[PDB]
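K.L.:
Okay, handing you the structure first.
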Amino acid sequence: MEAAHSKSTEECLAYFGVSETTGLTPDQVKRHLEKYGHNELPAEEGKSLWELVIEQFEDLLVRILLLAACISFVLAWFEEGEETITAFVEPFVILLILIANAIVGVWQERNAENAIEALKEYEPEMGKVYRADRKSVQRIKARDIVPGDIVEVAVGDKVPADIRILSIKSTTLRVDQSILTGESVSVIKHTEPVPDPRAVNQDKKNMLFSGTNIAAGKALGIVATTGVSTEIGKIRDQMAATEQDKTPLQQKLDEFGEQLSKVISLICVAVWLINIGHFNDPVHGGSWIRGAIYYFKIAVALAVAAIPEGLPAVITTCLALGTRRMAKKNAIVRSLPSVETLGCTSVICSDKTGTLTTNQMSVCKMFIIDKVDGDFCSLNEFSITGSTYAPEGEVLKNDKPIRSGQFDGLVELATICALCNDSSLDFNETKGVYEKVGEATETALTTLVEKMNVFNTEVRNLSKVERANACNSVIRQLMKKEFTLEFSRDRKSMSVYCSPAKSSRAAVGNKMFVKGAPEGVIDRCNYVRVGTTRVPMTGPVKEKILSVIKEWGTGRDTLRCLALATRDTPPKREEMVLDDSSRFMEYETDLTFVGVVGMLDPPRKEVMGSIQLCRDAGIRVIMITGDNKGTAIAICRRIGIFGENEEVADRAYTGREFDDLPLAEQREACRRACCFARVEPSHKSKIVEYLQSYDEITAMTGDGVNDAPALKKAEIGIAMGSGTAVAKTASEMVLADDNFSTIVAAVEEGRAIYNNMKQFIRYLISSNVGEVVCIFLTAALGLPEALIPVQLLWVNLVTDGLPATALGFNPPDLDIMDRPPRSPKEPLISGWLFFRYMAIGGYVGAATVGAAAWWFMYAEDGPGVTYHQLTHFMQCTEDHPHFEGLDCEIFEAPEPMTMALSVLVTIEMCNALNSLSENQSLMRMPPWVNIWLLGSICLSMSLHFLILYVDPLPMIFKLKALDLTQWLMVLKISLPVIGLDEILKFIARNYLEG
Ligand SMILES: C/C=C(/C)C(=O)O[C@H]1C(C)=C2[C@H]([C@@H]1OC(=O)CCCCCCC)[C@@](C)(OC(C)=O)C[C@H](OC(=O)CCC)[C@@]1(O)[C@H]2OC(=O)[C@@]1(C)O
Ligand SMILES: Nc1ncnc2c1ncn2[C@@H]1O[C@H](COP(=O)(O)O)[C@H]2OC3(O[C@H]21)C([N+](=O)[O-])=CC([N+](=O)[O-])C=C3[N+](=O)[O-]
Ligand code: NA
């Protein structure tokens, strides 16, 4: 029964055919269990280890690498040498890389924590029901409860299903619903129907929600819904159905993969088309077997040269380090890839209270009526100092301290403030600073009366915990508080019924004290207090009062106003139905207006500055608040979201107003709106949807279970440090200090990290192009392999991995926050840059092939076969152009591989320098601009010597220590790559200056 809150108790019992005093029969149980299922959220998909190891092997590039591993393994077998250790090395490396990769992918899943699974914290194991088969209450497993069940709850219980309250067995039933409604104070429950079939949860005062807690009392109820149908179950379904997108870089990486894979196959076809003349060779002689091994050897080298194998690790390392840095600035990033998205944020939607403001509420203005004489009226206005919940402050009229007690009107104002109040003050001795005990707005009052000290009680003598509630305790001794009519959003007021404490043979002199939003309270005043006297409420007195409230609430003071009032002749106690909240407005009629208080929940000190940073960075800020609309807009003006004087008629919306717009107008509202007031949790989700319809990258704040869906939907869900764990697990980021400014600082960090990532992505991928040209050159010209997979793999994982990682530490540009958000669709490499890496690639390909071919020919350590061309053969049974001797297999020498490799290494060190800046010359942005980079380059070269010298390794990699002559050639050919880039950077910096 979804609409239970709107049905009578009788109607709810009738629907399920259940007797309140017996409960369900066992036939009913069996039928209801079959119809409605068990009372639980569906279990998580069992994702197995085998099913998960396989997912690691779904990435296209890892597939290519696996294919290459198999050809490399197959080749290690069907071979012609004798060395048993040196062969199976290659396929083991690739295999090991794929395995280490899988190990990690798996680590991340056993440690992954999901939001839907965290909701289960809120289902209790047991609940209590009355069923026909037994007289006494039976404790059963929550999961076996069904709709129609008669259930019983008591103080401390976790609510087990969504239950319509039948009977409250205690004096009141108080419930902790904070997780679902964001109501901090436990809320009173009743049993009468709530008429609106579409009531929001906060109005469902006759309902208990699954997952919430009984704070006081004992109650009988009938189970309305279970499982996925409860409020929290529907929240679990909304999250389930939300599909999150791959980040822009993830999408680019996949696109890169697809294309790279297409290029690879194309180059194979090319290497085939280029050696098509082999169909002209006599079938007799030669070696097909030794030719086919040659095409497969290069296919493997091609695969290895194309993939940036070390890239995922560099990306991960850079992200972890950034993450650690962000945490020191209160931004706890939960998802490493979100860092990029955060850098792209174009809208931040932020709750106000506690995030944009300190949530330290403090009264700084109040007034009572001074006098009323026909058309004439005056008010007595005061200021109150002290922005803390601490009783540190004093009252002033025209900036001069006064005695509060010397105004009877004030005495009553404080009386109402103290009695009509569920909250209080605590002096927390672990911290020193005072903390709210309840609602913030109420504690401001508590704090007010202490500062007012209307009866002049001796407080300078008391301590610091005896200070928290002194002047309050005085006022309590005055009146017996009988009951309270709790605040509700329809009437926007609350009241207390009181009778004199000292009261002999007198049934008379009871008072109700009423506090609430001014408009409805004032409309219900027929009288105005003036000192201790009373006079009829009339037009010019009302004008005067509403006029001041308008200025305090809509002006630059941005205060929340409450009107305070007393009913002088309240109804007889017995003539009041305390059980029907619908009558409460009526009990609070025929009131006497006493006064108005104005309180401020001040903006955080950094907020103004961060709002400005957002405007500078092209990031829109939307405030979401529970203030009325007028005060909402005033506060937006105050912190600079709106200009002091700009028109905002269609840039601010209440939840009400927004609902009244047709769908098309709502989408349009979201694109221009900066302020939403009094909105429901559903609105945050709609706002995010509409914003995603204009391709915004949106951050949204949240704290409760009710915020979880919207946090999941937003590109950057942002949870409060002080909030629920469910909100945390549904978010990309947590603010450990709750501060909006932490968001802005995280975004800037995102922008700077990403700009560095660009450089190292471009740097690593650039070398892969360079490597492929080498392999394709080698197979084009019929040359001996200049580089083998194992070498390339060391370079891609280690040699270039360090400088790439160092490029992550590139100093950020000074104008990072002076530019619009980066377009998500913006390519990492395109246009002129494409051409640059085209040219570098071609250079690098030529330079490596060159060095190997130079050794074979013009080098005097090797067989100076100058223009003798390796082109000719790698056959060696024809022995044509060696007219006399007995030596041939020098085609497998490690020296020319060492030439190529040291060229590759050196060029890449050079190109790491080229990568410090996209377009700035090294003459303006020198190498020492990044110490880590120089440091890494020294480390890579050291390691290059390691594999050249440390004996097990030279043999493994097939290399031989170079000559001082040969190193000098390495440098001769490698260094110019700097010249080429410096020229190319020059061309971009000058003939594209528009
Ligand atoms: C990795 C190694 C090679 C050899 C491969 O060619 O990479 C290409 C490739 C896949 C792209 C290209 C490479 O394209 C070429 O080099 C032209 C083909 C030359 C034929 C060779 C014949 C001997 C990148 C690498 O380089 C150059 C020089 O322009 C740029 C960029 O890469 C990126 O933007 C990085 C995105 C992660 C991509 O065009 C990208 O494809 C895309 O979708 C992008 C948008 O990704
Ligand atoms: N949709 C709404 N409709 C009406 N009032 C609302 C609404 N949403 C919030 N409020 C008011 O805005 C608050 C939370 O702000 P945030 O930090 O969440 O943006 C609320 O505090 C009081 O009224 C609530 C209140 N109370 O019990 O809730 C009792 C009051 N009282 O009489 O003691 C008055 C409150 N008040 O706002 O003045
Ligand atoms: Na999200």
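Residue 1 is the first one shown; counting continues down the chain.
Yeah, the Cβs are placed from backbone N, Cα and C, and that goes for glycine too.
Feature list, courtesy of Swiss-Prot:
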type: BINDING; residues: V304, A305, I307, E309, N796, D800; note: Ca(2+) 1 binding site
type: MUTAGEN; residues: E309 to A; note: Interferes with conformation changes that are essential for ATP-dependent Ca(2+) transport
type: MUTAGEN; residues: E309 to Q; note: No loss of calcium binding. Strongly decreased rate of phosphorylation of the active site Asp residue. Interferes with conformation changes that are essential for ATP-dependent Ca(2+)transport
type: ACT_SITE; residues: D351; note: active site, 4-aspartylphosphate intermediate
type: BINDING; residues: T353, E442, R489, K515, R560, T625, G626, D627, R678, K684, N706; note: ATP binding site
type: BINDING; residues: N768, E771, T799, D800, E908; note: Ca(2+) 2 binding site
type: MUTAGEN; residues: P789 to L; note: Almost complete loss of Ca(2+) transport activity because of reduced Ca(2+) affinity
type: MUTAGEN; residues: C876 to A; note: Loss of ATP-dependent Ca(2+)transport
type: MUTAGEN; residues: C888 to A; note: Loss of ATP-dependent Ca(2+)transport
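In the displayed structure, how are the listed features positioned relative to their neighbours?
P.N.:
In the three-state DSSP reading, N796 (Ca(2+) 1 binding site) counts as helix. Cβ neighbours within 10 Å of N796 (Ca(2+) 1 binding site), excluding its own Cβ and spanning all shown chains: 24.
With a 10 A radius on its CB, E309 (mutagenesis position) counts 23 other CB atoms from all the protein chains. In the three-state DSSP reading, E309 (mutagenesis position) counts as coil.
Cβ-based neighbour count (10 Å, all protein chains) for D351 (active site, 4-aspartylphosphate intermediate) stands at 23. Secondary structure from DSSP puts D351 (active site, 4-aspartylphosphate intermediate) in a beta strand.
Neighbours of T353 (ATP binding site), defined as other CB atoms within 10 A of its CB across all chains, total 17.
Look at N768 (Ca(2+) 2 binding site): DSSP puts it in a helix. Note: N768 (Ca(2+) 2 binding site) has non-local neighbours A305, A306, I307, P308, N796, i.e. same-chain residues 6+ apart with C-beta under 8 A of its own C-beta.
In the three-state DSSP assignment, the secondary structure recorded for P789 (mutagenesis position) is helix.
Sequence-distant neighbours of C876 (mutagenesis position) (same chain, six or more apart, CB under 8 Å from its CB) are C888, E889, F891, listed in sequence order. In three-state terms derived from DSSP, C876 (mutagenesis position) belongs to neither a helical nor a strand segment and is classed as coil.
According to its DSSP assignment, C888 (mutagenesis position) is coil.
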K.L.:
Same chain, not part of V304, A305, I307, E309, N796, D800: whose C-beta falls within 8 angstroms of the C-beta centre of the Ca(2+) 1 site? Give them in sequence order.
P.N.:
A306, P308, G310, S767, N768, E771, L792, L793, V795, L797
K.L.:
Among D351, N768, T799, the recorded positions in the record, which have a C-beta under 6 A from ligand 1?
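P.N.:
From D351, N768, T799, counting a Cβ under 6 Å from ligand 1 as near, the near ones are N768.
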K.L.:
Ten-angstrom check, please: count other Cβ atoms within 10 Å of the Cβ of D800 (Ca(2+) 1 binding site), all chains counted.
P.N.:
29
K.L.:
Determine the Cβ neighbour count for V304 (Ca(2+) 1 binding site): the number of other Cβ atoms within 10 Å of its Cβ.
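P.N.:
Counting Cβ neighbours of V304 (Ca(2+) 1 binding site) within 10 Å gives 29.
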K.L.:
Applying a 10 Å Cβ distance cut-off over all chains shown, what neighbour count does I307 (Ca(2+) 1 binding site) have?
P.N.:
26
K.L.:
List the other residues in this chain whose Cβ sits within 8 Å of the Cβ centroid of the Ca(2+) 2 site residues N768, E771, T799, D800, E908, in sequence order.
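P.N.:
Counting only non-site residues, the set is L764, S767, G770, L792, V795, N796, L904.
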K.L.:
Does any of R489, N706, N768, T799 have a Cβ within less than 6 Å of an atom of ligand 2? These are the binding-site residues; tell me which, or none.
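P.N.:
Checking each Cβ against ligand 2, the ones under 6 Å are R489.
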K.L.:
If one looks at the chain holding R678 (ATP binding site), which residues at least 6 apart in sequence have a CB under 8 angstroms from its CB?
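P.N.:
Counting only residues 6 or more apart in sequence, the Cβ neighbours of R678 (ATP binding site) under 8 Å are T625, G626, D627, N628, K629, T654, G655, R656.
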K.L.:
Give the three-state DSSP assignment (helix, strand or coil) for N706 (ATP binding site).
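P.N.:
DSSP assigns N706 (ATP binding site) to helix.
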